[PDB]
Every structure is written in C-alpha cells, then in structure tokens.
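Trainee: The structure follows.
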Amino acid sequence: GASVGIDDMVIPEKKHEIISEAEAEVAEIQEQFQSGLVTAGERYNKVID
Amino acid sequence: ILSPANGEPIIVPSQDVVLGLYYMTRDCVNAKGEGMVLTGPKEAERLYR
Amino acid sequence: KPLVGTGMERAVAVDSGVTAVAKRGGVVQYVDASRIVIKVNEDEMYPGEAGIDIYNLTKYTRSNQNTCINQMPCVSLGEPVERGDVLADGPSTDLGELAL
Amino acid sequence: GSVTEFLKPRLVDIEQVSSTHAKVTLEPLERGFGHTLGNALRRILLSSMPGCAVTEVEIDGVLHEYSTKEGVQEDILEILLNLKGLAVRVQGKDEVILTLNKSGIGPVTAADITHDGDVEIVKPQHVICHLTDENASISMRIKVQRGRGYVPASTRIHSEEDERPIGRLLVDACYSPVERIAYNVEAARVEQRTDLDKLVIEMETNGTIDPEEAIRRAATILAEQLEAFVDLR
Amino acid sequence: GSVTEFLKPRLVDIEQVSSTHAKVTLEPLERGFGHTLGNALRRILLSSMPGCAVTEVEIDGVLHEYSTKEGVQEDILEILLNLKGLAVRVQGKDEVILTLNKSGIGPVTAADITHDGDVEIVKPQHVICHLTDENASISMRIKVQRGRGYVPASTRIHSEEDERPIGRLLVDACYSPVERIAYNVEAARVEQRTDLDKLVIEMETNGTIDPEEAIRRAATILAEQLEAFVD
Amino acid sequence: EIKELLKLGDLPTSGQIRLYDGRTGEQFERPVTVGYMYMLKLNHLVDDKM
C-alpha cells in the first residue's frame, strides 16, 4: 500500500539559509561589478558558479 | 528473451514488480517478531500470513 | 461541479453560448423542461411591449463531434432573476459552472 | 478438550439507529474467528443480497425516454433516474405493477403511488418529479421485480422473444439493498476467559431489508457454499 | 432464475503430487465467492486448527539457550529447530512427557523416542541431532501439548512461574498442523457468463492428517460456527 | 491552509488514512493517500476503436 503524500517530499530546513547566503554573495558580486572591479562576463561566470 | 541489438535481457520488471520485491526484501530494526528462529520459508509464510 | 476549481468556470460558462442567459430581469412566469417564459420587470419593460421573454431550450441535438447537446432549467417557478443570470445549464455545465 | 471445542457465536441485540442505519452485535467469538466471519459476511452482503428494483416504466404521453413532456420541470431521463433510486418492499411475489397519477402544481413524490396490500413504500416522500403547470396531468406505470446484483440494460435486452411496444422504457436495475457495511471486532467480557471477542456490524441500507434477515440470509448462503467443501467428493 | 438458488462447484478435482502436498481445484463459483471461501479457509487452517505440538524442552547438562554441548556438534538452537520440526499425534490426553536418551556415534532419529504407548510419531526417521564424540550421551525430556494456532515463545514468556527452574527452554509453538496453505482465484468459463471464479487451493500438511481431511475439518468448523444463523 | 481546512473537519492533517483490503480484510502496512479528485472521460471510446 505505498502512496505519495504532500509531506513525503520533505524540504531541508537548511535550504533557506543556503539561499540567503547565495543571494548575499550574488548581491556582493553585483555591487563589486558596479564598483567596476570586475567586468560583466567575469561577474556573470562567478554568479553562475 | 535477449534483445538482438545488444544481447541484454528484454524481459525485466519495470514499475510495480521491482517496488514489491524491494519492499519485501528490506530489513527493519525493531520489527515485530524479530530475533526468532524459523524452520524454513513455509514457517515464515505461515507467520506473515 | 468541480470540488476544487479556479473560479474561471463561471466566466467560461457565461461567455460561451451553451447556457441560457436572461436578457432582462424579472420573475419566472412559467418554467418547463422545454421552454421558459419570464415576465420582465416594469422598469426594464420597453414601451408598447407585452413584457415577457421566451427562451426555447435546445434538447438532444447532435453536435459536430456526434455528442448530445442538452439544456436543463436551473430555476424554479416564481424565482426572481436579474440580467446576466443563467437560466438553463448547457452541456457540461452545473448551475452556471463548467463541469467537464 | 477445551482447545478441541469452540464457543458458539450468537446474535445478542439489534440496534436501529434510524430507518436505514442499524447495528448488529455477535458474541462470543474467538481470537481470529471474528476477523474471518465479519469479513465473509461483509463480502457476501455487498453482492449476494436479494432485493426489489424497478425494471420497466410506461408513460402515456412519452414515446422514448430521450424526450420531454409538457408541464414537468425535469426530462424523462431525469424521471427515470429518480425512479431508479426508489426503494420498495414487496412480499409474496416478484412482479408488481404500480400506477401513479398526479395533476396540479407541486412536487410528485412516491406518496402519490397507489398503495397496494403487498407492496409498501419505505420512503413515501422520495421526490420523483415536479409539475409546474396547473393543467398538467401525469400518469405512469411502474414495473418492479425482485433479483440480485446489478442488471444493466444491455444484458436484459438480450431477451427479445416478445417485442416491447414503443413507450416501455427500460431502466438499469440495482437489486442490491445494502449500501454500506462496516465491521469491528473488539474485546468481549463473558465469564473469565479474558480472550473472547465480539463483533459489531454497522449496516447502511435502503430500509427494505431487516438487518437480522440479512445476517441470517448471508450465513445461510455461506453455509450452503461451504457444504461443498464439507463433502469433498 | 430464483434469487435463493446459487451456483455450486460441481467440478472438484484433487491432484496429489505427494502424500503431503495436494492441490484441490473447484469450479465454478459465484463472482467473488471464491475469494471469500479461500480467505476463510486459509485463516481457519492457519490459526484455528487444533493440533499437538511441543511446548518446552528440558535438556540435561544444558541450562541456557546460548550454552553449548560438546557431545553434539549441532548447537542448541539447531537441536530446538529439529525437535520443533517433528510432528507428534497424541490422543486421549492433552500434555505428555517423552523422555529420550541416546549414547552412540551417529544421527539421532525420532524412532529412538521412548514409546509411551499413546503418542505416535509420523516421521520416525526425522533427524534430531548429530553427536561425534564416542563417550557422549544426549538425554532430554520433551513436553508435547494439544492446543490451537501459533503461539510464539515471545508471547508465552509471560507467566514464568511454571518455568522458574533453569533448563526449560521455550520452543516455537507450531501447534497448527498446516504449512504452505495457498489459495488462488482464476477465471472460469461455463455456459454464457464467465465472471465465475475457479478456486485452486494448495496444501502441505505435516503428515499427521491428510490435507483433504484438514480442509474438510476446517469447513466443518466454519459450518459449526455458522449454524447459529441457519434457516 | 489545506491542513487547517482538513483539521476543520474530522480528518487527519497528514492527508493519509488507513484502509483495509477488500478481498482479504487484512490491515494495510502503510497509510495511503485517498481523497476526492476531478476525473474527465476522454472522447476515445473503446467501442469506436475496435
């Protein structure tokens, strides 16, 4: 009697902090690019990585 | 039984048979009736049923 | 009717011509499985007019896909109605809501 | 001695919550006998319970059920669907013709059916149709029989030895009078075995069958089926 | 036709691949009735058939289950398994003690059990244990009682007051003389309707009774239970 | 919101209840997801395809 439930697909509790740190790093890279230290291509590659 | 393209078997369970076999051939830790000794598969079937 | 819906069923049912929409408000003078006669209100009545509206429902008529087109009345005798209110539910329609 | 013998289950009381809902209590029972007997009774009751159902409908002003009549709010198909759910109790025969005659504004229910000595109406206020015209008269002839299971139109129209006159509409027959069965086995306190169990069966039916009669019929059917295994050539 | 009449299985055949293993095929049956009959018969055979089986084992020289005996190469649990695999037919009494004592090189069979004159051994050639030492003696007492169903030693661990002295090792119940009971429902084709079910029942008794006899006994028990609501 | 609505009625908040096999009557090992779903009948009739 196996079944699929909405609570079966558990979501990690640390996902939100990983997302927060990733977006903070992205914002820092964006502001550094705004400062002109890093060009558009390099900052795009860093954001993708 | 064997696919002429590569020789691999072509009659393999796909969706439900493999799930049933996996559920059957799984080990718990504190399941009911753990630690007893059975005289054979027939006794196991009688106990489970 | 769908137990879980999106609220767009009413708009689809009303906009489509399958259902019967009252042209003017009033009361249902006569309700029947085939025809509906509704006595319009005094304010909405045009001068020099009898003051009734007759809707002839289409019953068991073939469609382009060899299906059945049936319209069933949804109002009772003497029930007041307004403009834009559904009178007879068309095929795959329940009380003015889409029922696929 | 004691292990060789078995205690005898017995019906102890009948509880009638409503005209349809009912409770049946059986005790005493052994450890595993309840979960077997209740399941067998539930399986038997859902499929093999005789009951009365409507088969043929005749309307004076209707040629085919895919049409409409003047003065009735619902279609003839809707009238047939409503008549399909009608519940009646017939004793002494398995073939009854009922006549319904109505006229005037208002709902037409099962109370308008002419009352005979044998056939009785379990649900007198079961709504059948509605008359919305003052000068509208409706007359119907309803054919009811007794059977088992569900018999669709396709299987019944196989017997075309006698040609059916135009206007005799055929409806699907749902002879089963039991809708819901729920069994529960719990502890029973009789003497000091401290191991007996009692079974409570909740029955939701159409009110046309006595729960005690249903239980007795199911047990008799099971015993008749088990006679073959008892003999074993 | 009539609502009272019901279809009955008139095609009944028994295939005996062995004296123990049997297969009974019945056809035809009412739609869905085969499943109910098979489930009821299986449950009654599994947990409602009276029978005689060993309850506890008293071993001389061994005081705990995990202890080891140098005389017999097999361990204590293997000896218990072999002893519980034996089927004993007892009539006229409920609980009986059988004393066994063998001192010799070779296998120990059930035929060496002292004949009390009341119980019987269906399989006297059943292997009990193997001892390799020459000057080794294996002596013990077997308690066999009549009951019903399966009562594993875990459930019987309660009320230890009767098993307070050490050396009385509890053994698995195996009271019910039914092993490998299976039921299957297939499609049966007679006259026009073929929704009827054909029932195939596979049985493997322990040798005390014939499988057909056990099926008949189970059916008789069910009928005796159901007689309360008849006619 | 769905869990709150379920708790408003006499239903479990997990959305999975325990059933019993119809043929055997034995308990199911794990709870299953049973509810009410809108189902549509497609215009592919088997009698129109044979």
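Here chain D follows Swiss-Prot for its numbers: 3-235, in order, are the residues you see.
Using N, Cα and C of the backbone, Cβ positions are placed for all residues, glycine too.
Experimental mutagenesis is annotated in Swiss-Prot for D:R45 to C, with the remark: In rpoA112; temperature-sensitive, blocks RNA polymerase assembly. In Swiss-Prot, the entry for mutagenesis D:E165 to K states: 5-fold decrease in CRP-class II promoter-dependent transcription. The structure shown retains the original residue. Experimental mutagenesis at this site is recorded by Swiss-Prot as D:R191 to C, annotated: In rpoA101; temperature-sensitive.
On this model, are these features tucked inside or out on the surface, and what's nearby?
Mentor: In the three-state DSSP assignment, the secondary structure recorded for D:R45 (mutagenesis position) is helix.
Sequence-distant contacts of D:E165 (mutagenesis position), defined by Cβ-Cβ distance under 8 angstroms and a gap of at least six in the same chain, do not exist.
For D:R191 (mutagenesis position), the count of additional Cβ atoms within 10 Å of its Cβ stands at 11 [all protein chains shown].
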Trainee: Take the C-alpha atoms of D:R191 (mutagenesis position) and D:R45 (mutagenesis position) and report the distance between them in angstrom, rounded.
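Mentor: Distance between the two Cα atoms comes out at 28 Å.
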Trainee: DSSP three-state call for D:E165 (mutagenesis position): helix, strand or coil?
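Mentor: D:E165 (mutagenesis position) sits in coil per DSSP, no helix or strand.
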Trainee: Sorted by position, what residues of the same chain at least six away from D:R45 (mutagenesis position) have a C-beta under 8 A from it?
Mentor: none
